[PDB]
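Notes follow the structure.
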Amino acid sequence: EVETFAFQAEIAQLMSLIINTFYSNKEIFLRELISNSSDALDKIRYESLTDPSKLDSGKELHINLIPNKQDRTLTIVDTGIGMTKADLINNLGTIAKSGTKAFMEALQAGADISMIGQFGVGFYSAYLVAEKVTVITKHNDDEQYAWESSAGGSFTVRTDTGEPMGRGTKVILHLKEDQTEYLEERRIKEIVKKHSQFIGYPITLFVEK
Ligand SMILES: CNC(=S)N[C@@H]1C[C@@H]2CC[C@H]1C2
């Protein structure tokens, strides 16, 4: 079922800093998640050039933004390369240790949280607006997995039994109560056009009721 892991001490520090620091420019989280999505889409497109079989799990390379007001969730779906089990628990956390160390020294020097992406740890800016983050992912060499955390120093991983994704990553943001503005269409449009206008993949914004 569900395995529980401790964050590395430095990543827990980062999440606590992002969660507790007073910083009003929260909308930068979307640019970071979209940029992470566009990087995962580049990687699968480059790999499929020398091996077209990597696209049997889906030829489309796009990003979907799905707001859900009934669940108070904002979901970022990309059909990129996805992540394996070792990526969730070990590989990506080892890379993020040096980026997090460099990010804290830059913050002590006068930098601000909006520059989190320049240090490779941009995903954690989801905790500017989310009380809990679910990450569903499927890589060609592994099974589908669900990653989840509410900060507090721990995260969980389980094998996902939901709808199969084919290939890619789905980030579900369970928004905090005062951040429901990022479920509105005109608001998401404003943030995309301002921060992600030149992404080289179709960004389709879903609408609701
Ligand atoms: C680019 N990915 C980063 S920065 N982090 C990883 C994504 C998932 C959440 C934490 C790990 C697993």
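Residue numbering for chain A follows Swiss-Prot, covering 16-224 in order.
Using N, Cα and C of the backbone, Cβ positions are placed for all residues, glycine too.
Recorded in Swiss-Prot as a mutagenesis result, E47 to A carries the remark: Strong ATP-binding. Strong interaction with HSF1, HIF1A, ERBB2, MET, KEAP1 and RHOBTB2. No effect on interaction with TSC1. Of all the Cβ atoms in the protein chains shown, 21 others lie within 10 Å of the Cβ of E47 (mutagenesis position). A helical conformation is recorded for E47 (mutagenesis position) in the three-state DSSP classification.
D93 (mutagenesis position) carries a strand DSSP state (E or B). One mutagenesis experiment named in Swiss-Prot is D93 to A, and its note says Impaired ATP-binding. Strong interaction with HIF1A, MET, KEAP1 and RHOBTB2. Loss of interaction with HSF1 and ERBB2. Los of interaction with TSC1.
Record note (Swiss-Prot) on the mutagenesis of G97 to D: Abolishes ATPase activity. Neighbour density for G97 (mutagenesis position): within 10 A of its CB lie 26 other CB atoms from the protein chains shown.
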Distant-in-sequence Cβ neighbours of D93 (mutagenesis position), under 8 Å, six or more positions away:
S52, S53, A55, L56, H77, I78, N79, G183, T184, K185, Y216
